[PDB]
There are 2 protein chains.
Amino acid sequence: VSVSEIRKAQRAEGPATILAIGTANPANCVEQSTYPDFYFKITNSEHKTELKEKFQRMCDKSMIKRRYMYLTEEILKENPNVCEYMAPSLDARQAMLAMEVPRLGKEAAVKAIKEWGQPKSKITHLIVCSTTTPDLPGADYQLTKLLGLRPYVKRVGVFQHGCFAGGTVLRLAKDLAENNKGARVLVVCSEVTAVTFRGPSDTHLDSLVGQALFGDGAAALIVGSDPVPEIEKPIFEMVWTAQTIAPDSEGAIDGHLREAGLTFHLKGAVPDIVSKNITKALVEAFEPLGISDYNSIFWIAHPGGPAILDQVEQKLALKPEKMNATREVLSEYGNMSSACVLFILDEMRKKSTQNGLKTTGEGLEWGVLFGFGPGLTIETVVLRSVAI
Amino acid sequence: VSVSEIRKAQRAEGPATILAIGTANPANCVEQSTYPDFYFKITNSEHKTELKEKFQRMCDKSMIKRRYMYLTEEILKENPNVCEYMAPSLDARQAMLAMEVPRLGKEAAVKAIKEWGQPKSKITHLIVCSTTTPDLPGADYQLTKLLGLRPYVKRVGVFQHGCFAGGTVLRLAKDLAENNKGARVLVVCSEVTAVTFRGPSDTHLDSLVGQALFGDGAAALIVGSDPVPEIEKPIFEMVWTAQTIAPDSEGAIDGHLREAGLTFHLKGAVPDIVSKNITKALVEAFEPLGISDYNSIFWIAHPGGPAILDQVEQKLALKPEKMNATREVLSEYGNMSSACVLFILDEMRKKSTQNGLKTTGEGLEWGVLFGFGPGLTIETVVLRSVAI
Ligand SMILES: Oc1ccc(/C=C/c2cc(O)cc(O)c2)cc1
Ligand SMILES: Oc1ccc(/C=C/c2cc(O)cc(O)c2)cc1
């Protein structure tokens, strides 16, 4: 019994494959068109008339038609400090996150496990990602409790990473499944805006844009290598992963977990940073495959905001339809941070099937998934579609 | 170019190996024998002479001779709220962590890199663990900037997992190293008690024992598969990993990150709970190897408290020598959370090389590393030593 024999008989043989995808969102649906009226009223800023008009323009150009929020008029009426712009409110928000994050997360995981069709007891690893986690144990522990998974599921919680973490969990899931024979990784991203909601300030118009973009949602996947045919159904294959920090971007997107909750900073130069740095990311990802035409692959980009998508599109002269799946999710759910790119994969495989195309990847063969966040960090995931 | 082809050329070949280890602690060294006097004073509790007696009792049974603390008398003086039992202090604490966690971490990383000998440019992944992290980007990003690592180093932050995370970062590095050819992983655990320090209250003695046990420290590792002959020197090889949740232990160890900072709680039976489940963790790890004599392997156990070591030793009837390296770290450093097990690995290989033994693992071939924390969780890492 050498380390050699053990090592060989311990790893998996094939690439990490996404075998199921399920999503969930709080029940409360908030229409974008009339959110301003609602927001300024609930945050007692109906006098800030001049600033409201500014928020209306932000929503009207957000390219989002609705979002789902755990925060309701009733809940907010119960927590006035969360409605103020900058008041001590962390403890209240932590109580909300302790319950909703795992609840919404479980709901998505249940749909995913049901599509997968195998015993939940076969889940060997669990990755749970959220913008923040309120306590110790982290939310990965609470989700395992709710799901009733085996006590020995290997857990990894991914917290305070941010909007690019959808790529992060996929990069993490790829290695856990590829290096371990028989491993089946349940991946869950669950983001709830109770962590970021706050009143408006006619001084932080930069932060005000987060309130017009951020929505709630949870997305779950089952990832594994060496799919069992007649028992499992591959959706996408992961090929290669990368993570990088854009130069001259320190402070473009950051946050501070404080007594008043999670404060956030957004810079208007974010879309430019992403656009200026996207070609580089692609070359590194696709040149090895000998791919130069970026319209010959399917696309999944974190919809941080509509400008990021527009400028990436122009930069690479992408056909207008490349970003359809990404804009569809932005339109129906808003920016759900880490969960976005997972909803997009689901929308894409679903639309591809619904409409009888060649592969789950809009008929195309190769594809890419991008996550953007604090750093500014860029996560890259090369994917391969599956024949329908 | 096929995914199947890419996979084969993309993965590493052998077991993840620890190539270097370096540690660091704040300069302020606090002796345990006189801590009660210092503590009850800085926390204006001089008058509760009785509780000051109960703490001195705790510090005496602690088996800790001293600890290193970033928090100095002066600093606490500037931060009166951190010296209360439960007053709004999170914002003050975050400022401290934002600076010290990364500073101490870089200090340990630099030492690890020096032992290693290769350019830090060869580092491909970075795992940074700390009980908490103050903002977004997480401390992993800050460490990357401070060390001057390449901007495309793949990061993963391990936050709010707890005392068992020393095992967790080992479990993660193993998959990242083994599944990526050429991968060189910098692992860093950095823990600073500015997150947990608080005045005493005779109503939460479980919180008080935290004050007699928790110390500060950072430890760094370099992990990679396929060491380059006569350039890199292996220290230990990782063979197998596991993580499990002990039955009926929920509530034994937990915390809440709130406005008053991070609390800590216990159900005081933690020691029995670890003892009771340890054999089963050991069986699962070693039956597969025909090893049943736990005195025939080397030991690394997270020193949450002296009683845990005593009970594991009692129950397994281990020779007093087994827990020596472990108890020596607890003695000179106290409980540094996630960092402990890494300081212990360093102590074990040093003492083994110093006593002219045949392996880095006290002359033995196989060994075990145990991490324990919120959950209650038990992390297991099976190691193999290297001939010296
Ligand atoms: O449901 C959710 C949807 C989005 C978010 C975003 C959070 C966030 C936090 C930061 O510090 C910076 C930032 O750019 C974004 C959180 C929850
Ligand atoms: O330097 C440091 C060393 C150790 C710690 C430990 C904190 C901690 C907090 C919890 O809520 C639960 C727990 O199991 C541990 C903090 C700082």
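Start at 1 and count along the chain as shown; that gives each residue its number.
This deposition comes from X-ray crystallography, 2.0 Å.
Just so it is clear, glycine is given a Cβ too, placed from its N, Cα and C backbone atoms.
Residues or ranges marked as CoA binding site by Swiss-Prot: A:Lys54, A:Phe55, A:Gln56, A:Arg57, A:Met58, A:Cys59, A:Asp60, A:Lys61, A:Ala307. Under a cutoff of 8 A between CB atoms, and with a sequence separation of 6+ in the same chain, the neighbours of A:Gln56 (CoA binding site) are A:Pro36.
Sequence-distant neighbours of A:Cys163 (mutagenesis position): residues of the same chain at least 6 apart with a C-beta under 8 Å from its C-beta are A:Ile253, A:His302, A:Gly304, A:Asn335, A:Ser337, A:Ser338, A:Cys340, A:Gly371, A:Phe372, A:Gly373, A:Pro374. Where Swiss-Prot documents A:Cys163 to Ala, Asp or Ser (Swiss-Prot position 164) as a mutagenesis experiment, the accompanying text is: Loss of activity.
Taken residue by residue with DSSP, A:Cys163 (mutagenesis position) is part of neither helix nor strand, so it is coil. As annotated by Swiss-Prot, active site, acyl-thioester intermediate applies to A:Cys163, with the evidence given as a curator's inference.
Taken from Swiss-Prot, the feature substrate binding site applies to A:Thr196, A:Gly215, A:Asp216. Non-local contacts of A:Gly215 (substrate binding site) by the CB criterion (under 8 A, 6+ apart in sequence, same chain) comprise A:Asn25, A:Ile64, A:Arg67, A:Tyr68, A:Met69, A:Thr193, A:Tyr333, A:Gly334, A:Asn335, A:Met336.
Taking the Cβ of A:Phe214 (mutagenesis position) as reference, residues of its chain lying under 8 Å away and at least six apart in sequence are, in sequence order, A:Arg67, A:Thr193, A:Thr196, A:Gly334, A:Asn335, A:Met336, A:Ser337. Swiss-Prot gives this note for the published mutagenesis A:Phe214 to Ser, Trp or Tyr (Swiss-Prot position 215): Drastically reduces catalytic efficiency.
According to Swiss-Prot, the mutagenesis experiment A:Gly255 to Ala (Swiss-Prot position 256) carries this note: Decreases catalytic efficiency 2-fold. In the three-state DSSP assignment, the secondary structure recorded for A:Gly255 (mutagenesis position) is strand.
Annotation of the published mutagenesis A:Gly255 to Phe or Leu (Swiss-Prot position 256) in Swiss-Prot: Drastically reduces catalytic efficiency; the original residue is retained in the structure shown.
The number of other Cβ atoms within 10 Å of the Cβ belonging to A:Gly255 (mutagenesis position), over all protein chains shown, comes to 23. One mutagenesis experiment catalogued in Swiss-Prot, A:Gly255 to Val (Swiss-Prot position 256), is accompanied by this note: Decreases catalytic efficiency 7-fold.
What Swiss-Prot says about the mutagenesis result for A:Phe264 to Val (Swiss-Prot position 265) is this: Decreases catalytic efficiency 2-fold. Taking the Cβ of A:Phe264 (mutagenesis position) as centre and 10 Å as the limit, one finds 23 other Cβ atoms among all the protein chains shown. DSSP gives A:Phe264 (mutagenesis position) a strand state.
A:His302 (mutagenesis position) falls within neither a helix nor a strand when secondary structure is assigned with DSSP, and so counts as coil. Record note (Swiss-Prot), mutagenesis A:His302 to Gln (Swiss-Prot position 303): Decreases catalytic efficiency 13-fold. The unchanged residue is displayed.
Here the residue is the original one, but Swiss-Prot notes a mutagenesis experiment at this spot, A:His302 to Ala, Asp, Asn or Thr (Swiss-Prot position 303): Drastically reduces catalytic efficiency. Neighbour density for A:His302 (mutagenesis position): within 10 A of its CB lie 31 other CB atoms from the protein chains shown.
Among the recorded positions A:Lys54, A:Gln56, A:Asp60, A:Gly255, A:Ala307, residues whose Cβ is positioned under 6 Å from ligand 1 are identified as A:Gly255. With a threshold of 8 Å between Cβ atoms, the recorded positions A:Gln56, A:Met58, A:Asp216, A:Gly255, A:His302 that neighbour chain B are A:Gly255. On the backbone, the CA of A:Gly255 (mutagenesis position) and the CA of A:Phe264 (mutagenesis position) stand 4 Å apart. Listed in chain order, the residues near the substrate site other than A:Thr196, A:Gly215, A:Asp216 are A:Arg67, A:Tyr68, A:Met69, A:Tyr70, A:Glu191, A:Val192, A:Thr193, A:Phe197, A:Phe214, A:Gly217, A:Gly334, A:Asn335, A:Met336, A:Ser337, each with its Cβ within 8 Å of the site Cβ centroid.
Cβ environment of A:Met58 (CoA binding site): A:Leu208, A:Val209, A:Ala212 lie under 8 Å away, each six or more residues apart in the same chain. The maximal spread of the substrate binding site, taken as the longest Cα to Cα distance among A:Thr196, A:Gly215, A:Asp216, is 11 Å. Among the residues the record lists as binding CoA, namely A:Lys54, A:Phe55, A:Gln56, A:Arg57, A:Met58, A:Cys59, A:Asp60, A:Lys61, A:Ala307, the two farthest apart have Cα atoms separated by 17 Å.
DSSP assigns A:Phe214 (mutagenesis position) to a strand segment in the three-state reduction.
The two recorded residues, A:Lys54 (CoA binding site) and A:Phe264 (mutagenesis position), have Cα atoms 19 Å apart.
Of the recorded residues, A:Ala307 (CoA binding site) and A:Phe264 (mutagenesis position) place their C-alpha atoms 19 Å from one another.
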